[PDB]
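I have placed the structure first, in the form of structure tokens, so that the comments after it can refer back to it.
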Amino acid sequence: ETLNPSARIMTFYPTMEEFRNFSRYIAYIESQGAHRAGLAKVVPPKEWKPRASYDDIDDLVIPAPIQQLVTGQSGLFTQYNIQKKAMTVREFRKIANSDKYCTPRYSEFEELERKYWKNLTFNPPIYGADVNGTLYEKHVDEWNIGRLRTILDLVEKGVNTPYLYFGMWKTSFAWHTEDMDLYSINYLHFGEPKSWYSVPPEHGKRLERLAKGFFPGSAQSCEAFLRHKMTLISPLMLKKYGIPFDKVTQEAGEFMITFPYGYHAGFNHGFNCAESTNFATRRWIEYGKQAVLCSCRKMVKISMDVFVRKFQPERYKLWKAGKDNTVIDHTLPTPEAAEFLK
Ligand SMILES: [Zn+2]
Ligand SMILES: [Zn+2]
């Protein structure tokens, strides 16, 4: 509780030596209290690049582009997806950069953020979201989203596969926590920034109660309605109801790490491409066992049995009998962080 008591978004600048071991570096950032914010930025060393150039991807297919329609007022909004037919990056970029969809003129982010919240319900943009794939060159061994090497790999017969996100101005991701309340890594390959809002995991339940109060219909219909990733809540609305939160802008060539039960939302500044996947550490096991799941959709559900038998052998019979009353401490870093804490 002494490390990062403010639970503010921390930024890391690892050397090539530090950066070479992904799982170890996550354990390090946690020993620094990075997890408490629910979100962290990792700026990689200058010499590291996951691909030589991105000039060969015009004919890359976006199977299911989604037009994002937003309904709402006074900081509370619902976002509805409309699947459009398959489009290429070339066609997406032309639309993203056109007069109708391009980024407005702004001097500072605060101005762009004001334009976003004022106009998110108008001129619905198209998000080239959830594209199965990677932009990493096969030889890249450091922080390869396709092959991280974390303990989530134990799931051996799509939380372990990379996804691509081609953004345009005003495209957004609603408040949510990862599936099974897992960790996530996001690399911004190129283009305009992506702004993020984060709620510290220790205050996550405060946000859920706020969301439950504002949408009582959706709350009854599904035990975890925020998992539908349709709910947009403005920073002003969070302020008005005392929800502690922080904000950060991710730029091209930067990573973002989301931590278990760390609620996040955000939006794209203009044409860009992010790559993302989920991941785990020993700390996540308890979060996965205690995760409240979407009950209205036949969703991403992992069996926790293999994880409990391997990393909590003594707890197996107790947990399986339904007697495991473990209370998660959100401030506590992952067991692997011990070498950085001594
Ligand atoms: Zn996410
Ligand atoms: Zn549901």
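Sequence positions for chain A are given in Swiss-Prot numbering; the residues included correspond to 6-162, 170-310, 312-355, in order.
Using the three backbone atoms N, Cα and C, a Cβ is placed for every residue, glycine included.
Remote same-chain partners of the domain 'JmjN' (14-56), defined as residues 6 or more beyond its termini with a Cβ less than 8 Å from a stretch Cβ, comprise 8, 140-142, 145-149, 153-155, 195, 199, 201, 208, 210-214, 216, 258-260, 262, 265-276, 291, 293, 295, 343-344, 346-347, 349-350, 352-354. Residues or ranges marked as domain 'JmjN' in Swiss-Prot (evidence: sequence analysis): 14-56.
Neighbour list (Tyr132 (2-oxoglutarate binding site), Cβ cut-off 8 Å, at least 6 residues apart, same chain): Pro70, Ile71, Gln73, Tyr177, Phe178, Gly179, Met180, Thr183, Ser184, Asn280. Annotation comment: Swiss-Prot describes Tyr132, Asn198, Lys206, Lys241 as 2-oxoglutarate binding site.
Within the same chain, residues at least six positions away from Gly133 (mutagenesis position) with a Cβ under 8 Å of its Cβ are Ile67, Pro70, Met92, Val94, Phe97, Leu176, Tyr177, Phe178, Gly179, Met180. Experimental mutagenesis is annotated in Swiss-Prot for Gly133 to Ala, with the remark: Abolishes histone demethylase activity; when associated with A-138.
The Cβ neighbour count for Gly138 (mutagenesis position), using a 10 Å radius and every protein chain shown, is 16. Listed in Swiss-Prot as a mutagenesis experiment, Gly138 to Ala is described as follows: Abolishes histone demethylase activity; when associated with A-138.
Other C-beta atoms found within 10 angstroms of the C-beta of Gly170 (mutagenesis position) number 11, with every protein chain shown included. Among the mutagenesis entries in Swiss-Prot is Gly170 to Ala, noted as: Abolishes histone demethylase activity; when associated with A-165.
Among the mutagenesis experiments that Swiss-Prot reports, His188 to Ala is described with the note: Abolishes histone demethylase activity without affecting ability to bind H4K20me2. Cβ contacts within 10 Å of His188 (mutagenesis position), excluding its own Cβ and spanning all protein chains shown: 18.
Annotation comment: Swiss-Prot describes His188, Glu190, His276 as Fe cation binding site, evidence class experimental evidence. Following the DSSP three-state reduction, the secondary structure of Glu190 (Fe cation binding site) is coil.
For the recorded site, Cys308 (Zn(2+) binding site), the DSSP three-state label reads coil. The annotation Zn(2+) binding site is assigned in Swiss-Prot to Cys234, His240, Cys306, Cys308.
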Gap-flanking C-alpha distance, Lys162-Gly170 [7 residues absent from model], angstrom: 11
CB within-chain contacts under 8 A for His276 (Fe cation binding site), separation at least 6: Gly43, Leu44, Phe185, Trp187, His188, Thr189, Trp208, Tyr209, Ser210, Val211, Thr270
Within the domain 'JmjN' (14-56), residues counted as helix, strand or coil by DSSP: 18 helix, 7 strand, 18 coil
Contacting binding-site residues for ligand 2, chosen from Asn198, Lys206, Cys234, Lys241, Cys306, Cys308 when the Cβ sits under 6 angstroms of any of its atoms: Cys234, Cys306, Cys308
Rounded Cα separation (Å) that holds between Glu190 (Fe cation binding site) and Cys306 (Zn(2+) binding site): 12
